[PDB]
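Asks: Right, I'll just put the structure down here and ask away after.
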Amino acid sequence: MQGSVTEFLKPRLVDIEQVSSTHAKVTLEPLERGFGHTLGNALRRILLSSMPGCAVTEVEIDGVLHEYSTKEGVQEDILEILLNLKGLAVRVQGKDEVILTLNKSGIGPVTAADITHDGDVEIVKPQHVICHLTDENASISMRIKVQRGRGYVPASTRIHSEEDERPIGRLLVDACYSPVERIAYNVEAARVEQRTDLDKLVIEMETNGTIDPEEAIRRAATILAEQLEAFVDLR
Amino acid sequence: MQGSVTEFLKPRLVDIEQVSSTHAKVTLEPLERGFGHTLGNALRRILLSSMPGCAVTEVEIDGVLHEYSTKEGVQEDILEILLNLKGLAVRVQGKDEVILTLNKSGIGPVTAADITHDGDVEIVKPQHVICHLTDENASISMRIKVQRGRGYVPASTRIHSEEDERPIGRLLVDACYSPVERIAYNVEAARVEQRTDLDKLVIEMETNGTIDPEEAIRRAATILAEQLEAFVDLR
Amino acid sequence: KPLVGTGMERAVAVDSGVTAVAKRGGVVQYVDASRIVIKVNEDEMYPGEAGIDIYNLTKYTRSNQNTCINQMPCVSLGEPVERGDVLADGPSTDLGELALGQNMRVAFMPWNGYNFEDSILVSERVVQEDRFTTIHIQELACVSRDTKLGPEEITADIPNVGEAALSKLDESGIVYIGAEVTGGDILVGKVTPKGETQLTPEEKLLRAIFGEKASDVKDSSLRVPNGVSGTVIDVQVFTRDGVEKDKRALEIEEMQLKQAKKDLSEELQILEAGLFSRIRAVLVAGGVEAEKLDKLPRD
Amino acid sequence: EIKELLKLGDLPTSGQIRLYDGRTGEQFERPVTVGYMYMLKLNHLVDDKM
Amino acid sequence: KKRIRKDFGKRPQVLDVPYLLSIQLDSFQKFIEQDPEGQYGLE
RNA sequence: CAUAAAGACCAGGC
């Protein structure tokens, strides 16, 4: 309600100009004495392990059977190609698993923009150079598989058998499902109608691209609303 | 809904055994990695200034005109009696102001149990010794006045004129409207069907007696629900 | 009292003029804040009173360092005291020991900037309770002199004021004991002579019509200084034989009549108590009156 | 005698105990020296008047 | 069964602190003897 | 809006 003059006639002017899915300048005003560091540290506490995401789990390559072979028509090795596929960020709206179609022959540096566009898959970095291709029918094809997880679980306890039934040629890859990369906060002051000693907590947020920052901070906001009903009941 | 297995099939077994109006052992289970200290500190952040209460504002005494006189038939002075009236906790259900009737003559230590019971006033501490009375018609009478406030506002800016129209004998008293006194939290672990690394955040809550802990944590809960609709709208 | 003791906190209160020490042991009959009456059985033991030594406890007066000296009693009803036993407290004493400050929860940490050189940080709870609220007493003294035209009177007829300034003053210019004054309220009812000189000749001509004392005054009353706002705890009465103390003044005439009559009744209770108890052991030696002695009064 | 009577004293051992921050909250590094210091307030002379 | 007071440091006080006002009361009281005779000071 | 002088000496903070 309106109540007395502490914070009740003090609106929080928190507004939006969006950069697509990877970084956002988050602004905040006004909050009173000593309210910057607990904000940055509590949503550094939540936004590192409590956030699910969709990362790279297990990649199938062509006739190259394991990670340390060679392919006729490529300069780099398959280990550096898969290393370039580890850093590839992908967004999946509402699918549990999806297989990404990729094929390109001839000369030309294949980037992430050559991936066949799906209705629920959007590439955040089309400029990511993976490997350099040459002549003499250098046909490369991959099947990128995306699964849901949260945070880091190692590749020795999860161990998965997609193609470990009789046709083989897959092996499990380390997965970093954690979306939130960096949050940096500035602690300048603000002023509104009620009181003067009020802190403006401007945030530089950085996300890899697996989960959008709006949906992630809304999920972390309702998780926070689920948190502080702890002091409620008796016994 | 049921969704995937993160927290959705994980009920919060938060139950009630009530101690009347002053302290409550609050139990909680289960919450995952790193969810004890942000709970205790966020509802230490809310439950110190955001909570209204009803405390002692201004007390009228009998023919003793100011705080530093003497009364025929009492051992202690009026300043220690009013000091004992500062620590008296009182609950008011739905009244803006109420006047408490108190009268006792003869020998006998007058405590808070001698106050005339009102339909909306309940005494939490009847064992509070105020002063020691003697013989020789030691008749004492007071008019305890209760008003609504929130938190600490000093007695030099509020200044009130109840009996400062022509009959005098009142002066303004410092008021601590803040109900919540102490919350201490223990951070042992819990286990439920889904996952194992889950924290049991057991709370020792302490309240003076002005506002009940159930109503205070429900008000602070819906104030918290009013808080985190901040990240919603654009501009 | 400090959570670390030395052995000197109890001797400063007893040895100095801080803790009241009884002169001779007896039986306590009544206890008040301003006085502790001690019924010392100089005769046969009876609840009828005895060789009363009344003890005046200095309650609320001004020291040199603008503080107050307090003396709160501790002896309850029916406690036989010893010569050397404590009777009341001191300005900081708990029972007999010295207790200057308090014991609060300390935590050594650079908090955020504030405790830079010698700064002390503390929560909101320290002002919500009166744990460090002390009593500061300031004297507003002003010395009486003479005037060129002729010296003064007493009345509350002060021009150039409001109604709330003269509301806390009586009919005689002295503010009451225990009035909620603030910055602006008149404590001292002074007004200032204009004389024939400061007046214009037009009000010399109509002050050939109004009065010798009709427009002789202008307001320069001694008020509360700007910023401080307290209460009145003590007023002063000082008058000199010559120049006719006012009457009506009904409350000054009523006040120390009411107080002085009680001052007679308590002193006749003390001396009546001290002599009739003395002759009771004289009269019992040689006779007895069981039914006849407790009917007639003690005088 | 102090190290003999403080390994006793409830709660901590050897003086220092893990507190929690009133602002951040988390598991506080380096248990600190706390307790109940007997402090003392100085008087208000008229120098401190504004 | 008799034991020690058991405090910090084994220095038992056998003679407590005297009247602290003996700088004032003895010098003034011996100086001007209101109740006694004439000696020591004014005299 | 006008009045509480000036000077001496002492105590006090750093």
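For all residues, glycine too, the Cβ spot is worked out from N, Cα and C.
Under mutagenesis, Swiss-Prot gives A:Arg45 to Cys with this note: In rpoA112; temperature-sensitive, blocks RNA polymerase assembly. Under its mutagenesis entries, Swiss-Prot includes A:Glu165 to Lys with the note: 5-fold decrease in CRP-class II promoter-dependent transcription. For the mutagenesis of A:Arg191 to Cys, Swiss-Prot gives this note: In rpoA101; temperature-sensitive. The structure shown keeps the original residue.
Describe each of these features in terms of where it is and what it packs against.
Replies: The Cβ of A:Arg45 (mutagenesis position) has no same-chain neighbour under 8 Å that is 6 or more residues away in sequence. Under DSSP, A:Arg45 (mutagenesis position) is assigned to a helix (H, G or I) in the three-state scheme.
Around A:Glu165 (mutagenesis position), taking its Cβ as the centre, 7 other Cβ atoms fall within 10 Å, counting all chains.
In the three-state DSSP scheme, A:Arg191 (mutagenesis position) falls into the coil class. Counting every protein chain shown, 12 other Cβ atoms lie within 10 Å of the Cβ of A:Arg191 (mutagenesis position).
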Asks: What kind of secondary structure is A:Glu165 (mutagenesis position) part of, going by DSSP in three states?
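Replies: Note: A:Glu165 (mutagenesis position) is coil by DSSP, not helix or strand.
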